[PDB]
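**Student:** Structure incoming, see below.
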Amino acid sequence: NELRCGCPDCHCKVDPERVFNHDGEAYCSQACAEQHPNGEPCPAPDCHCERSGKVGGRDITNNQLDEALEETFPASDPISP
Ligand SMILES: [Cd+2]
Ligand SMILES: [Cd+2]
Ligand SMILES: [Cd+2]
Ligand SMILES: [Cd+2]
């Protein structure tokens, strides 16, 4: 039932109670979750992952975001909890 880190170059135990997800993937920490965007390694002192793959400088981190409205506030408001 242990979760596994998405970083192949990383050696960490991902707890099912503290798994950092990214796009549906499991990671040891949010550090690896972003696949080292600033070359920042995971928060493990014995681990040395940062030059994984061909990451040079940064990655293409751009969100398409959500455009399913912004809760339009009209005069007649729906039932509030
Ligand atoms: Cd690591
Ligand atoms: Cd790690
Ligand atoms: Cd990791
Ligand atoms: Cd890593």
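We're sticking with Swiss-Prot numbering for chain A, so the shown stretch reads 2-82, in order.
Quick check of the header: solution NMR.
Heads up, the Cβ atoms here are built off N, Cα and C, so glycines get one too.
Pulled from Swiss-Prot, these are the listed features:
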- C6, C11, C29, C33: Cd(2+) 4 binding site (BINDING)
- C8, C33, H37, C50: Cd(2+) 3 binding site (BINDING)
- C11, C13, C29, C43: Cd(2+) 1 binding site (BINDING)
- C11, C43, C48, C50: Cd(2+) 2 binding site (BINDING)
- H12 to N: No effect on metal ion binding capacity; when associated with 54-G--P-82 del (MUTAGEN)
- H23 to N: No effect on metal ion binding capacity; when associated with 54-G--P-82 del (MUTAGEN)
- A45 to H: Affinity for Zn(2+) increases resulting in the binding of a fourth Zn(2+); when associated with 54-G--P-82 del (MUTAGEN)
- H49 to N: No effect on metal ion binding capacity; when associated with 54-G--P-82 del (MUTAGEN)
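Locate each feature and note its surroundings.
**Tutor:** Packing around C33 (Cd(2+) 4 binding site) is summarised by its Cβ count: 29 other Cβ atoms lie within 10 angstroms of its Cβ, all protein chains included.
Sequence-distant neighbours of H37 (Cd(2+) 3 binding site) (same chain, 6+ residues apart, CB-CB distance under 8 A): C8, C50, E51, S53, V56, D60.
For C29 (Cd(2+) 4 binding site), the number of other Cβ atoms no farther than 10 Å from its own Cβ, over all displayed protein chains, is 26.
According to DSSP, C50 (Cd(2+) 3 binding site) sits in a coil region rather than a helix or strand.
Contacts of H12 (mutagenesis position) defined by a Cβ separation under 8 A and a same-chain sequence distance of 6+ are given as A45, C48, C50, in order along the sequence.
The local packing around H23 (mutagenesis position), expressed as other Cβ atoms within 10 Å of its Cβ over all shown chains, amounts to 13. In the three-state DSSP scheme, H23 (mutagenesis position) falls into the strand class.
Proximity of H49 (mutagenesis position) to non-local residues of its own chain (separation of 6 or more, Cβ distance below 8 Å) is seen for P42, given in sequence order.
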**Student:** Which of these recorded positions (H37, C43, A45, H49) have a C-beta closer than 6 Å to some atom of ligand 3?
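**Tutor:** So the answer is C43.
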**Student:** List those of the recorded positions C6, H23, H37, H49 whose Cβ lies under 6 Å from any atom of ligand 1, in sequence order, or write none if there are none.
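**Tutor:** None, by Cβ distance under 6 Å.
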**Student:** Specify the count of other C-beta atoms within 10 Å of the C-beta of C50 (Cd(2+) 3 binding site).
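**Tutor:** Looking across every protein chain shown, the total is 19.
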**Student:** Excluding near sequence neighbours, so keeping only residues 6 or more apart in the same chain, what lies with its CB under 8 A of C13 (Cd(2+) 1 binding site)?
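**Tutor:** In sequence order, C6, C29, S30, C33, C43, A45, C48 meet the Cβ cut-off.
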**Student:** I want to verify one value. Collapsing DSSP to three states, which class is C6 (Cd(2+) 4 binding site)?
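**Tutor:** SS state of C6 (Cd(2+) 4 binding site) = coil.
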